[PDB]
Amino acid sequence: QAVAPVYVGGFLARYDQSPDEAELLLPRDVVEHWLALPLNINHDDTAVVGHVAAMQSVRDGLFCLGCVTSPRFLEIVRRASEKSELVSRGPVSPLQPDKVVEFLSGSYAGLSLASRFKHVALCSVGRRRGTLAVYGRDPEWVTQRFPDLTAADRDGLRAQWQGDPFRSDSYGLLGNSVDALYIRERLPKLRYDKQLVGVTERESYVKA
Amino acid sequence: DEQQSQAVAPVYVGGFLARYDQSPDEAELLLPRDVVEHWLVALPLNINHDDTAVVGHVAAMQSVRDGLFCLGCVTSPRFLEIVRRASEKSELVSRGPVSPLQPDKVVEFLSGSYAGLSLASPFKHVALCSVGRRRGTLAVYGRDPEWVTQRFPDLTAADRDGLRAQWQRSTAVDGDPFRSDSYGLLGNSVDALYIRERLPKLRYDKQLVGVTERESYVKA
């Protein structure tokens, strides 16, 4: 079923990266000290789509695994996915087509941690670099998309992930999508994030 | 309801569909002046060439010194309502237009989403898209047809008279010609996020037609 659960994984912060703003800084020690969070869209608290199923502080940073479960949001996404050229082109060679997963990959390619832990936002592109969002139906498959993770890192994550809270609508998502078009260097940042975490379009649903 | 009424009033869109001064790399985009004049029942106005997404009609078309210029009119109640609700949830629109211009959520959202124009095919119709394949095809939105044409420096008073004579003239297009929904526009919006060099092309188009100067609702 298309409207079945969707897992999203990726880094909320890369220690090896120097944030441009003194606000984005997120040291390891301060993170390992703090280390279920709601998962939303673009930080709008009226757009909760699921929850964070796991968080693990690793070598290169803070890795996060989330699960999109809102029936209202998955249905809106399903409908929109049927009317999208990007999605009709499908994924790369081996990967089987998954409209909902592909629409989510194209739309919210970034991950953003809110704590200006309050919650993780799915967004057009994260403000911190290396925050690529990877979507999939199977949590194991998702975590295996990141080379930086070790079997030990994955075991810590597996133990964790192992009414409808979305109070928004298609109109809200649409207005948000137009904003996405004016975020400068969006794609370059995404490509940079992709390169940094070693994820490739030739082995995932990443559109960037 | 009264303000929401004004927001869903008709919106005019104007711009070049082709520029005689621009040589396209792809032969399929060739549209020389002579062919345009010979070729030149209102044509429908749709979103990215989708027949289920007709939002209005072309009010006028005219070949001028610099290219093929057209004036369209967005009339679809259902389409305008979708745009209205979405525009209320846009940070882009919330920032607003440049100073003297009155804020206009619907016009600004359209300016942001469908910044380009695209001719279809002798003339089948005109489509609103995020960015056109032909350079110089920037879309300019406004509530007044006259104001819209006054946005283009290349147009002379004589050019505007000819255009005016056309749009001042009920079409076999406009109940509601829109046969899609917010989901369809959402599906289309994600596609727009991966068009290469979207903004650069838009800015190139903006400078080409001189709209850069003339204050307008253009977001690029």
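Chain A residue numbers are taken from Swiss-Prot; in order, the displayed residues are 9-43, 56-136, 155-200, 211-256.
Backbone N, Cα and C atoms are what each Cβ position is placed from, and that goes for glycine too.
Cβ-based neighbour count (10 Å, all protein chains) for A:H63 (active site, charge relay system) stands at 15. Swiss-Prot lists A:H63 (among others) with the feature active site, charge relay system, giving experimental evidence as the kind of evidence.
According to its DSSP assignment, A:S132 (active site, charge relay system) is in a strand. The active site, charge relay system annotation in Swiss-Prot covers A:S132 (among others) and rests on experimental evidence.
Residues or ranges marked as active site, charge relay system by Swiss-Prot: A:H157 (among others). DSSP classifies A:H157 (mutagenesis position) as strand under the three-state reduction. The Cβ of A:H157 (mutagenesis position) has 19 neighbouring Cβ atoms from other residues within 10 Å, across all protein chains displayed.
For the mutagenesis of A:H157 to E, Swiss-Prot gives this note: 12-fold loss of protease catalytic activity. The structure shown keeps the original residue.
According to Swiss-Prot, the experimentally introduced change A:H157 to A or Q is described as follows: 22-fold loss of protease catalytic activity.
The DSSP secondary structure for A:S225 (mutagenesis position) is helix. Sequence-distant contacts of A:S225 (mutagenesis position), defined by Cβ-Cβ distance under 8 angstroms and a gap of at least six in the same chain, are A:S127. Record note (Swiss-Prot), mutagenesis A:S225 to Y: 150-fold reduced catalytic efficiency. The unchanged residue is displayed.
According to Swiss-Prot, the mutagenesis experiment A:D227 to N carries the following note: 1300-fold reduced catalytic efficiency. Spatially close to A:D227 (mutagenesis position) yet at least six residues away along the chain are A:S162, judged by Cβ distances under 8 angstroms.
Swiss-Prot gives this note for the published mutagenesis A:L229 to R: 1800-fold reduced catalytic efficiency.
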Field: Through-space Cα separation in Å, A:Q200-A:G211, 10-residue segment unmodelled
entry: 22
Query: Cα distance, A:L229 (mutagenesis position) to A:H157 (mutagenesis position), nearest Å?
result: 24
Query: If we take A:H63, A:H157, A:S225, A:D227 as the recorded positions, which have a Cβ under 8 Å from chain B?
result: A:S225, A:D227
Message: So if I measure Cβ to Cβ from A:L229 (mutagenesis position) and keep only same-chain residues at least 6 apart in sequence, which ones fall under 8 Å?
response: none
